[PDB]
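Engineer: After the C-alpha cells below, expect a handful of questions from me.
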Amino acid sequence: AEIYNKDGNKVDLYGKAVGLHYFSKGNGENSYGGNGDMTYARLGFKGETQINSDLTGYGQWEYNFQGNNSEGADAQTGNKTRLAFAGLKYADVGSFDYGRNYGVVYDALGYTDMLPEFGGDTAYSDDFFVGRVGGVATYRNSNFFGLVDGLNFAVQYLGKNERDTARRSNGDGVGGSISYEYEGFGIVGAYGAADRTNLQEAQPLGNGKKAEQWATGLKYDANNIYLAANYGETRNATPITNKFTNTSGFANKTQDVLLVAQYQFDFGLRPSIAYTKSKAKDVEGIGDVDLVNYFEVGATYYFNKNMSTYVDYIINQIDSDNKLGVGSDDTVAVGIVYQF
Amino acid sequence: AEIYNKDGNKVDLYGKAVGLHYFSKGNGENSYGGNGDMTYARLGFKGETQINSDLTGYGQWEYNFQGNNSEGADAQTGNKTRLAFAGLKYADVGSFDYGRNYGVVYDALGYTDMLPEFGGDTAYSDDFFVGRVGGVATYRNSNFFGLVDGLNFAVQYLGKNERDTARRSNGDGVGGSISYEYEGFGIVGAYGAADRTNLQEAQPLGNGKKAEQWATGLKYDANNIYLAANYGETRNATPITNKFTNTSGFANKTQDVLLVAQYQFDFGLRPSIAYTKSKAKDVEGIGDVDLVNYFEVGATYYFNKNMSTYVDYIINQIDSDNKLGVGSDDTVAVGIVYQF
Amino acid sequence: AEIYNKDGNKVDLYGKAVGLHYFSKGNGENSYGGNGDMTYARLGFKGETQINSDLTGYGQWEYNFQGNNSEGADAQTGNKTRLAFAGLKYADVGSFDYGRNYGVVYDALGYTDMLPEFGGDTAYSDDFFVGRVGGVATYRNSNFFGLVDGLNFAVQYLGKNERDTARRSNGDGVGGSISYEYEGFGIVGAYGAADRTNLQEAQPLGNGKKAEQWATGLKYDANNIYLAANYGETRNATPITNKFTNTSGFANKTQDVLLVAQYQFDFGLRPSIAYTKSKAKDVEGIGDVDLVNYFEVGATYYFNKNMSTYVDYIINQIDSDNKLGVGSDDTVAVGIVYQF
Ligand SMILES: [Rb+]
Ligand SMILES: [Rb+]
Ligand SMILES: [Rb+]
Ligand SMILES: [Rb+]
Ligand SMILES: [Rb+]
Ligand SMILES: [Rb+]
Ligand SMILES: [Rb+]
Ligand SMILES: [Rb+]
Ligand SMILES: [Rb+]
Ligand SMILES: [Rb+]
Ligand SMILES: [Rb+]
Ligand SMILES: [Rb+]
Ligand SMILES: [Rb+]
Ligand SMILES: [Rb+]
Ligand SMILES: [Rb+]
Ligand SMILES: [Rb+]
Ligand SMILES: [Rb+]
Ligand SMILES: [Rb+]
Ligand SMILES: [Rb+]
Ligand SMILES: [Rb+]
Ligand SMILES: [Rb+]
Ligand SMILES: [Rb+]
Ligand SMILES: [Rb+]
Ligand SMILES: [Rb+]
Ligand SMILES: [Rb+]
Ligand SMILES: [Rb+]
Ligand SMILES: [Rb+]
Ligand SMILES: [Rb+]
Ligand SMILES: [Rb+]
Ligand SMILES: [Rb+]
Ligand SMILES: [Rb+]
Ligand SMILES: [Rb+]
Ligand SMILES: [Rb+]
Ligand SMILES: [Rb+]
Ligand SMILES: [Rb+]
Ligand SMILES: [Rb+]
Ligand SMILES: [Rb+]
Ligand SMILES: [Rb+]
Ligand SMILES: [Rb+]
C-alpha cells in the first residue's frame, strides 16, 4: 500500500500474511512439496522519485519471513531477502538497475508462473537467469525507444558469486530477452549464458565450463482468460540432487514444458488447469530422468484486492521408479491470504 | 500506528523500542531472568479489509528484533517471528484464522500476564496451547452468535510440528476456551489436549503419549483496578531442564497459581503486586520440585500512550536446594519504552 | 519518510536500497574492501512524541538487510540490528536514552566519516566507544543547559557485554565528549575508558586490563565546503588480526589520523579528497605496523534528496611487507542508491 506521496517522491510499503498448509501422504517425505505448516509473511517497499520532467529514480526491497518456524534455535530458517535493488529510468531511452533482482530468462518463464501456490519449477532461485539472483545489472527497454509499441528487449550482466555451496554459486555472464505484445497476445524469447565456478565443476553431477539457459513463451491475456505456454532448455544449469547416492550437482540437459489455462470469473473465482514436464538428460551414471512431472488442478477466490483464499492440488505424474529420487506422491495446498 | 486507510482497507504498522536492562547477583548465572542488557525492538502490521457489509478479512504479522546482540556472528540470536496469520470474520457467526498465533489456553493465562516485564511464566512459547504456536486453526465466537452478550467460546486445532528439538515439537490436538464477562468481572475456563512426538517421548524427563493443558481465570477490570487470579494444571507439557545432570524434557504434573493486583492512577502510575507459584510433580528421579516461585513488586509510568518507563522487581522465593537447578537469586528489571 | 503525524506523535519510517559493487585485483582476497557484489538494503523508524510543553519521548530502530547473499543457507550473513534505543529529552536540561547506539568517541570520529562508501575505519562496530555498541546509557546536552550556545557536552555509561568472541566483548566503562560550534567551525574532544573482559585478555594479541579511546576533531562546514580533521589514540582497544599466524586480539597503541576535503556543487556534485593513516604500536611479536593507510578520491552525485549515484576509489598505501597481513591492493566501489 502507498503510504507516502509528497514532494516528487512516493513510497509503497507492501506485504502479505499467508496462512498456508500442505497436505500429503506420510510426513511429506516423498511428495511434490511436503506436508504440514507452510505459513509465511512478507514485508517490503516500492519507491519512486520524480527527479525531473522525464527522469525517474527507483528502489525496491522485499523480504520473506517464515511463520512455520519456532522461536527457539530454528527461528531463522527460510528467512531471506528476495529483492534489493535501485535504478534509473529516462523516458523513451531505457531503464538501468543494480541489486538483487529476477533474471532475464524469467521474462519468458514468468508467463506460466501464475498458479495459486506451485508452478514454475524451472524458475529456480539463485540459478543464473531463471530466478532471483545476485550480481545483476539489468537494462530494460519499452516500446523500442518509443518507436515500435509492444516491442520490449532487455539485457542483463550476471556477476560471479563464489559462495559456500555450488548450488548457489555462479560465474560471469550475459543474458537477453525479446518480447512483443499485441491485443492480448504476447510472444517472448529469452536467452542467458554464464560461466561456472570451480566448485560447480567439482560436483559429481554435471560436466561443463559453460552454463546456458533459454526459454520461449506464448500467451493470451484478454477478457478474463489466461492461456500460457512455455518451452525451455538448460545446459549445465538446472540444480539436481540424487537421493540414493546423496550427491548434488547439475543436469547437463533439460527439456522444460509448461502449460497453463485459467479463467477469471466476474464474481471472483479463478480455476486453474496446468501441465508441467521437465526431464533431464545425460545425468552422470543415470542418463535420462524426469525431474518435474504433474498436472495442476486448483482454484483461487478473491474476496477483494486485499483478501483471498485458494486450494492448489497437484496430481504428481512422477513414478516411484525415479532413478534420482524425486517425490512421487501428490501434494494438496490450501492457503488463506491477506495482502496490502 | 494506523498509516493507511482508503478504499475499504486499513493498515496499522506498529512497533516499539525497549531500552531494557536486568540487574542480578553474579553474572545472571543463577537468577530469575539473568542480568545485563536486554534491549529489544519490535516491528509488525495489523491489517483489516472491509469486504462487504458484514464480512471482514484480516492479516497480522509480528517480529522480535534484538538490540542486546552484536553485529558479528551473534547478530541473529533471539530474532524470531512472533505472529503471522490471516483470517475472516462474518458478523455474528464467528471468526476463523490460520497462521502463527497464541494458543487457546492463553485465553485464561493472559489474565495474569499484565506485569511490567515478567509474569505469566506458565505461558511458554512453542508449547502446545499456553503460548504462541504453529499449525493452529482458531475459531472464535463473540456474544454467542449475537444472542448472549459477554459469552465467548473458542476452538483451536493444533497441527503436528516435528522439529529438531523436542522442546519446540508437538503433535495433533484440539483446544477450547469458554468465557463470560459482566460489568468488570470475567470468568474463563480453558482446556487443550494434544499428541506428543516421538522425540518428546525419547527425552529422559517426562513419560506419556498425551499432553494436556487446562487453566481457569477470575478477574476484575473496572475503575482503574485490575485484580487477576489464575489456576492451571499441565500433563506432560511443561518444558523442564535439569541443570545438574544436563538433561531436558517435560514435567508430568504441574500446579500453576498466578495472582495479580494492579491500580491505574489518574496521573499515570501503575504499581504492580503479584504472586506466582508453579510446582512440578513426578519428575523422573526427582519427584516434586518448584519450577517458578516468587513475589512481584513493580511500577509502570506512562507519560502518554507512546512513551513509558517501568521498574519490575522480583523477590525470588526459590531455594538454593532446588533439585533441578532453577535460579534462586532475585532479578531487577528497569526499562524505558517508546511505542507507536 | 514521515508517514504518521497525529495527536502529539510522529513516526518516520526510513530506509534505502543500495545497489553496490566492489572492484579489486584478484578475488578481493588481498585488497582494502574486497571485490564483487556488496548490495544492501536498510529499514527502520524514527519516533517522537510530544508528551507536554517541554518534554519529548523518542525511540529509534535500524536494521541492515543484505542483498549480496543467497536465499539458501547463507541467507542471514551480515544481517544485524544497527540501532535500537528509546529516551527522553526535557528542554534545556538534557537528553537521556538507553539501547543500542553510537559511542561517545564517535562524536569526534563522525567528523571525518562523510565519504561516499569508505572512510572512518577507526570507528569500529562493537568496539567500546568508537562505534555502535550495546549496554550504553547516554546523557547529551545542548547549548550548555541553554546558556552558552554551541557548547555541547555528553556522558556515556558502557555496560559489560560478555559474548562468544573477544572481538565483540567489552566491560564496564565511562565516556565523554565536549564540543563547541561557531559559524561553520567546530572543535570536538572525546574520551572513553572501559574495562576488558577475561576473554579479551586471553587473546594472543594485546595486553592490559583497561581499554582507552580518545579522539579530537576540527572542521569547517559552511557555504558548500566540508573540511575535516581527526586525530585519536587507542589503548588495548583497536581490534587486530594476524593473517600469517591466524591469531586475533587487540593493538596496544594506535595513532589515528583522518583528513577529509569535500565541496558540494549547486548542480549536485560532491567530489571527495581524503587521507587516512592508522598505525599500531607494541604488537605482540611484531611491534609497529600500519593498519589503515590510503588516499581517497571519490565523487557523489545527488539527483535529488532521494536518488543518488557515487564512485568511491581508494589508493591503498599499505605495502605488501605488512607483518600482520593487511590488504595492499586498491579497491574501487561504485554504488547506486535510492532512499526515502
Ligand atoms: Rb492427504
Ligand atoms: Rb528434512
Ligand atoms: Rb542454541
Ligand atoms: Rb541454529
Ligand atoms: Rb513477480
Ligand atoms: Rb493466482
Ligand atoms: Rb546484486
Ligand atoms: Rb558480482
Ligand atoms: Rb564433474
Ligand atoms: Rb479469483
Ligand atoms: Rb524416470
Ligand atoms: Rb474482485
Ligand atoms: Rb503417483
Ligand atoms: Rb543487584
Ligand atoms: Rb549461557
Ligand atoms: Rb563467522
Ligand atoms: Rb553463528
Ligand atoms: Rb497479547
Ligand atoms: Rb503493565
Ligand atoms: Rb501456523
Ligand atoms: Rb501442521
Ligand atoms: Rb521417557
Ligand atoms: Rb502507568
Ligand atoms: Rb524444591
Ligand atoms: Rb495517561
Ligand atoms: Rb532467595
Ligand atoms: Rb580492477
Ligand atoms: Rb573468506
Ligand atoms: Rb542447511
Ligand atoms: Rb548456516
Ligand atoms: Rb550517523
Ligand atoms: Rb557523501
Ligand atoms: Rb544497549
Ligand atoms: Rb550491560
Ligand atoms: Rb595477552
Ligand atoms: Rb552530490
Ligand atoms: Rb608495515
Ligand atoms: Rb540537490
Ligand atoms: Rb599498493
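All residue numbers given for chain C refer to Swiss-Prot; the residues shown span 23-362 in order.
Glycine too: its Cβ is placed from the backbone N, Cα and C atoms.
As annotated in Swiss-Prot:
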- C:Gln88 to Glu: In strain: B/r; AA sequence (VARIANT)
- C:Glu139 to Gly: In strain: B/r; AA sequence (VARIANT)
- C:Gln284 to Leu: In strain: B/r; AA sequence (VARIANT)
Engineer: Rounded to a whole number, how many Å is the Cα of C:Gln284 (variant position) away from the Cα of C:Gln88 (variant position)?
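Structural biologist: Given the Cα positions, C:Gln284 (variant position) is 29 Å from C:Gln88 (variant position).
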Engineer: Applying a 10 Å Cβ distance cut-off over all chains shown, what neighbour count does C:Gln88 (variant position) have?
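Structural biologist: If we count other Cβ atoms within 10 Å of C:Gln88 (variant position), we arrive at 22.
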Engineer: Rounded to an integer, what is the Cα-Cα distance in Å between C:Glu139 (variant position) and C:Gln88 (variant position)?
Structural biologist: 16
Engineer: What is the Cβ neighbour count of C:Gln284 (variant position) at a 10 Å cut-off, with all protein chains included?
Structural biologist: 21
